[PDB]
Amino acid sequence: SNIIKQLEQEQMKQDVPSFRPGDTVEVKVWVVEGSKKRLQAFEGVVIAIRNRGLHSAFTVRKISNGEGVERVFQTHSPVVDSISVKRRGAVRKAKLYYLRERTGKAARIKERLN
Amino acid sequence: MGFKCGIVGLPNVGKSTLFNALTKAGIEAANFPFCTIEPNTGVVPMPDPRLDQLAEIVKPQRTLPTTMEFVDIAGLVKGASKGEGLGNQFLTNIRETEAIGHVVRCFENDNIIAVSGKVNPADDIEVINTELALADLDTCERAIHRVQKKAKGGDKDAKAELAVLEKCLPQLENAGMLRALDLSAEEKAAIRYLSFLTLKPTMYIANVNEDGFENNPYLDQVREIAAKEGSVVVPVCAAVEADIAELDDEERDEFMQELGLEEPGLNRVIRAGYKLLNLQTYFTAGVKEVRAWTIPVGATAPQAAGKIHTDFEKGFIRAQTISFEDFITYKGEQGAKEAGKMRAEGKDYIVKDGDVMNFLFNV
Amino acid sequence: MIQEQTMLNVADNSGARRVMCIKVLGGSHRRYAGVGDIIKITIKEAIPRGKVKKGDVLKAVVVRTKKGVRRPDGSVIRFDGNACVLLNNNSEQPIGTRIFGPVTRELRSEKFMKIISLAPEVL
RNA sequence: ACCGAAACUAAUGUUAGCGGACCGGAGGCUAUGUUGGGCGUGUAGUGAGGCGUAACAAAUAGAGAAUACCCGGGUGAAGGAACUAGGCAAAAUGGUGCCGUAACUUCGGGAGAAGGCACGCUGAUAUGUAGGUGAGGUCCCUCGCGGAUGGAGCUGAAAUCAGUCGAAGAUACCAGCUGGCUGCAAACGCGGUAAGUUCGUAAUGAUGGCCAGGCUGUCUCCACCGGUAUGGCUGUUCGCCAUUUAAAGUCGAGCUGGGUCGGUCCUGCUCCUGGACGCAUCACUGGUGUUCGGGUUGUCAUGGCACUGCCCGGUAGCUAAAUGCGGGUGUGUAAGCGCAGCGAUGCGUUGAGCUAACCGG
Ligand SMILES: [Mg+2]
Ligand SMILES: [Mg+2]
Ligand SMILES: [Mg+2]
Ligand SMILES: [Mg+2]
Ligand SMILES: [Mg+2]
Ligand SMILES: [Mg+2]
Ligand SMILES: [Mg+2]
Ligand SMILES: [Mg+2]
Ligand SMILES: [Mg+2]
Ligand SMILES: [Mg+2]
Ligand SMILES: [Mg+2]
Ligand SMILES: [Mg+2]
Ligand SMILES: [Mg+2]
Ligand SMILES: [Mg+2]
Ligand SMILES: [Mg+2]
Ligand SMILES: [Mg+2]
Ligand SMILES: [Mg+2]
Ligand SMILES: [Mg+2]
Ligand SMILES: [Mg+2]
Ligand SMILES: [Mg+2]
Ligand SMILES: [Mg+2]
Ligand SMILES: [Mg+2]
Ligand SMILES: [Mg+2]
Ligand SMILES: [Mg+2]
Ligand SMILES: [Mg+2]
Ligand SMILES: [Mg+2]
Ligand SMILES: [Mg+2]
Ligand SMILES: [Mg+2]
Ligand SMILES: [Mg+2]
Ligand SMILES: [Mg+2]
């Protein structure tokens with residue numbers, strides 16, 4: 001609907017960078033402790049992107065402290081301070097869920113050199 | 001060989017004065033056999049109440065305390081871990097040691113100026129750990145390159161090695177420490193020979209003001225990180241340790257009584273390095289000399305005796321090993337024999353710390 | 001989203017290697033336990049010389065779940081496996097002295113600030 | 001003897017499994033296929049066949065007469081047997097080669113024990129190799145349906161190295177679950193669990209009991225196409241036990257069929273916000289999504305078929321575990337052309353092409 005489109009559009013972030021599944025990205029999020037508020041960095045491979053305007057989300061998977069962690073960020077939420085693509089990956093799927101079965105060597109993603 | 005903990009850290013943090021006063025704690029090698037002092041090889045002795053408490057009864061002619069060994073890891077630039085000559089030298093100097101002591105400046109001083117200008121233990125710690133982590137990343141990547149082709153050959157041992165290495169790799173890629181992983185004992189066994197740098201235990205040598213031993217935000221952050229990584233800490237003051245190095249016995253006693261210190265923090269660094277590596281010391285009683293002998297924890301009586309002399313190992317038959325409590329409370333060897341608290345220890349029993357022992361061999 | 005019979009890995013050095021949830025505490029017919037919930041566990045695997053034995057019954061706090069936790073903005077954080085930190089059955093304090101792997105901010109209550117302080121990374 | 005084509009279980013009222021063993025198995029020869037272009041004689045071995053009156057293979061892929069092509073199913077978050085009398089059913093395993101294989105043993109076995117690795121395609125070795133077949137020509141000859149040589153041509157593994165594509169190479173269909181303890185029966189010889197009502201003998205068993213790994217919609221709890229426990233044991237009600245809780249107060253023309261070895265049916269907690277339940281919803285997180293896109297195996301003619309063939313994603317809708325009380329989306333760079341490469345293939349055009357139920361007209 002035009003009404004909901006306008007309501008969502010006036011909320012969408014304007015500076016969302018272009019990234020693709022397989023890209024390694026670093027997502028700077030806001031952590032609020034007590035009253036202070038600081039940046040926490042979540043760097044990992046983008047394994048899934050949901051594109052729905054204001055409801056766009058993307059999944060970032062990392063291996064933190066020997067344990068696989070997937071975080072699903074809401075692209076336009078204020079808690080996500082920034083997104084920076086640290087490496088462009090060359091994959092062919094839109095959703096890289098198969099990396100959930102991969103370990104180390106088999107988990108390398110070729111660098112999209114272009 | 002000595003059980004060695006390399007002292008690493010960023011420049012302008014107070015490490016220089018620290019290991020200078022540590023070397024000043026070292027004894028002149030003119031009386032100790034086989035003790036050769038390289039300028040950075042710091043062999044330091046044990047202030048041990050137990051040995052003098054033994055000597056109060058056994059009354060030996062001389063005393064031979066055991067000593068530990070230290071490496072000053074000097075010369076450092078950012079980005080050294082990319083294979084630069086100084087970076088390779090730093091990494092090699094760390095590699096040959098057995099533990100890491102990381103020094104952290106925890107005292108505000110505008111006359112001691114750093115490259116950051118801002119006093120922050122967290123980011124300095126992170127910088128040096130990232131350096132070692134990139135070094136271990138290079139080593140580990142070489143390791144999987146070597147081992148994956150073998151494990152594809154059906155070698156189960158190389159398979160397990162591969163599993164441990166693959167679990168280690170993303171930590172190093174994430175610039176993370178292998179000591180932050182839950183690695184079982186056999187995984188440690190599998191990757192012991194690769195000598196992973198981040199894997200060795202570390203002691204956080206926190207250089208602080210004399211009055212700043214508590215209520216210190218820098219100490220707070222150092223304690224927080226050491227708790228997270230399961231590493232131990234030791235707060236020291238460069239000025240206080242330097243003075244202790246610069247003072248003789250009675251004036252040193254006066255200075256330590258002035259500051260309210262029950263015993264100096266150099267002793268704390270000694271104990272931290274000693275107990276960090278899971279090693280202990282026993283005592284041999286004699287009229288000539290009562291000597292404290294350093295072994296790894298769990299080394300047998302034959303193995304400890306071979307550490308003395310190989311005939312004491314190969315020919316070993318039995319030892320009369322006495323617990324230190326029963327040795328002291330009965331006032332010496334003869335009281336021990338009168339109480340029957342001896343142990344006719346064979347070859348399989350594991351040596352306990354501080355046990356008064358007599359060694360019997362046959363060669 | 002842990003229930004009875006769920007097998008969790010252990011996120012501390014207490015010696016337990018795998019535990020099993022035998023009860024979800026804190027409510028009649030309560031189905032599940034998410035991160036920050038106390039469960040009653042038995043120990044299915046332990047290292048031979050650990051602080052706890054195979055077959056002991058004690059408590060645990062779930063710190064990582066595959067199902068994950070939601071954040072107020074709608075984010076979700078999911079882990080590859082379910083993990084718990086063993087707790088003294090009475091004091092409900094951690095039995096280990098180190099924590100392995102990341103945890104989440106839902107533990108940051110006065111109950112579990114020890115775990116937060118020992119955790120390698122709080123998400 | 002073993003595996004496997006040509007009445008043990010469950011569901012329905014045959015189907016899927018099981019035991020023994022759109023259909024299209026409904027040496028020499030030949031049928032026949034693939035690719036290329038009666039009489040006479042009396043042969044290999046009385047006697048096929050041949051000859052007279054092209055080669056090869058040999059009784060699409062595949063070992064094959066299997067298989068595929070010429071309520072009944074699919075998927076499922078987290079968990080993973082908590083279901084239940086009982087893992088019933090389902091899920092799972094599943095091929096070949098190589099390595100490796102325990103107790104015990106009647107020395108055969110156990111055993112395919114278990115467990116591990118590799119697998120596609122392309123190129124090279126080698127313009128098709130080893131091997132098989134074998135023309136011409138040459139020579140011999142008791143001279144023929146002969147012998148030797150010779151290798152043309154045809155067929156042709158298997159392996160190594162290198163490259164290369166996918167998420168996945170035994171890609172589909174097809175195709176062992178495995179292990180431990182024990183009763184009985186073949187001949188033969190003489191503690192475990194948090195909690196547990198459950199004469200020997202290798203092999204064998206649709207045999208009884210128990211345990212474990214894997215696996216799972218069996219279940220929590222199903223989805224899509226006023227309140228008033230959970231479990232272990234047992235047929236149990238009960239009971240004990242484990243652990244919770246505020247509390248565990250004092251019906252088979254609905255199902256099952258275990259009993260009668262086998263046997264027709266509202267409030268907690270914290271400090272000085274939760275549990276359970278109910279309603280609504282789909283914005284978020286997800287499931288489904290046989291109507292969208294893609295990958296891929298076999299085959300037949302990009303499409304059909306193979307469970308949607310197998311899969312990977314996924315729109316709307318529905319939904320709970322979720323949360324209140326022209327464009328967009330999805331897939332993922334179409335086709336064609338061009339370039340590189342010997343080729344598989346890669347790259348450019350190109351985030352292309354296509355895009356359901358959506359949104360705006
Ligand atoms: Mg037979
Ligand atoms: Mg019958
Ligand atoms: Mg019926
Ligand atoms: Mg049948
Ligand atoms: Mg049979
Ligand atoms: Mg058969
Ligand atoms: Mg023919
Ligand atoms: Mg057929
Ligand atoms: Mg199914
Ligand atoms: Mg499921
Ligand atoms: Mg699942
Ligand atoms: Mg499981
Ligand atoms: Mg049961
Ligand atoms: Mg039940
Ligand atoms: Mg069955
Ligand atoms: Mg099945
Ligand atoms: Mg019986
Ligand atoms: Mg029989
Ligand atoms: Mg059971
Ligand atoms: Mg009993
Ligand atoms: Mg039910
Ligand atoms: Mg009955
Ligand atoms: Mg009926
Ligand atoms: Mg919607
Ligand atoms: Mg989805
Ligand atoms: Mg689907
Ligand atoms: Mg057809
Ligand atoms: Mg069809
Ligand atoms: Mg057909
Ligand atoms: Mg296409």
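Looking at the header, which is where the method is noted, we find electron microscopy, 2.5 Å.
Cβ coordinates are placed from backbone N, Cα and C, and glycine is handled just like the others.
Swiss-Prot lists B:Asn12, B:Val13, B:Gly14, B:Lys15, B:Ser16, B:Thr17 with the feature ATP binding site. Annotation for B:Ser16 (ATP binding site): no spatial neighbours, criterion Cβ-Cβ under 8 Å with sequence separation of six or more.
If you look up Swiss-Prot, you'll see B:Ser16, B:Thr36 marked as Mg(2+) binding site. Within its own chain, B:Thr36 (Mg(2+) binding site) has B:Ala29 as residues 6 or more apart in sequence whose C-beta sits under 8 angstroms from its own.
What Swiss-Prot lists as domain 'TGS' is B:278-361, and the listing cites sequence analysis. Under DSSP, the residues of the domain 'TGS' (B:278-361) split into helix, strand and coil as follows: 26 helix, 29 strand, 29 coil.
Around the Cβ of B:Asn12 (mutagenesis position), the number of neighbouring Cβ atoms within 10 Å comes to 14. The DSSP secondary structure for B:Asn12 (mutagenesis position) is coil. Quoted from Swiss-Prot, the note attached to the mutagenesis of B:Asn12 to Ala states: Shows similar hydrolysis activities in the presence of K(+) or Na(+).
Reduced to three states, the DSSP call for B:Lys78 (mutagenesis position) is coil. The Cβ of B:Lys78 (mutagenesis position) has B:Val127 as same-chain neighbours under 8 Å, each 6 or more residues away in sequence. The mutagenesis experiment B:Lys78 to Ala is recorded by Swiss-Prot, whose note states: Shows similar hydrolysis activities in the presence of K(+) or Na(+).
Recorded in Swiss-Prot as a mutagenesis result, B:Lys78 to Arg carries the remark: Retains K(+)-dependent stimulation of ATPase activity and differentiates between K(+) and Na(+).
Sequence-ordered, the extra residues of this chain that approach the ATP site, with Cβ no more than 8 Å from the Cβ center of B:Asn12, B:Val13, B:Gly14, B:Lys15, B:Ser16, B:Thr17, are B:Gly9, B:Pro11, B:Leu18, B:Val103, B:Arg105, B:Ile112, B:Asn207, B:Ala238. Cβ environment of B:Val13 (ATP binding site): B:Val103, B:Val104, B:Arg105, B:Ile112, B:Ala114, B:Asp124, B:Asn207 lie under 8 Å away, each six or more residues apart in the same chain.
Secondary structure from DSSP puts B:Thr36 (Mg(2+) binding site) in coil. All protein chains included, B:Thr17 (ATP binding site) registers 17 other Cβ atoms within 10 Å of its own Cβ. For B:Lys15 (ATP binding site), the same-chain residues lying six or more positions away in sequence with a CB closer than 8 A to its CB are B:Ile7, B:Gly9, B:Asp72, B:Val103, B:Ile205, B:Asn207. Its own atom aside, the Cβ of B:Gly14 (ATP binding site) has 23 Cβ atoms within 10 angstroms in the protein chains shown.
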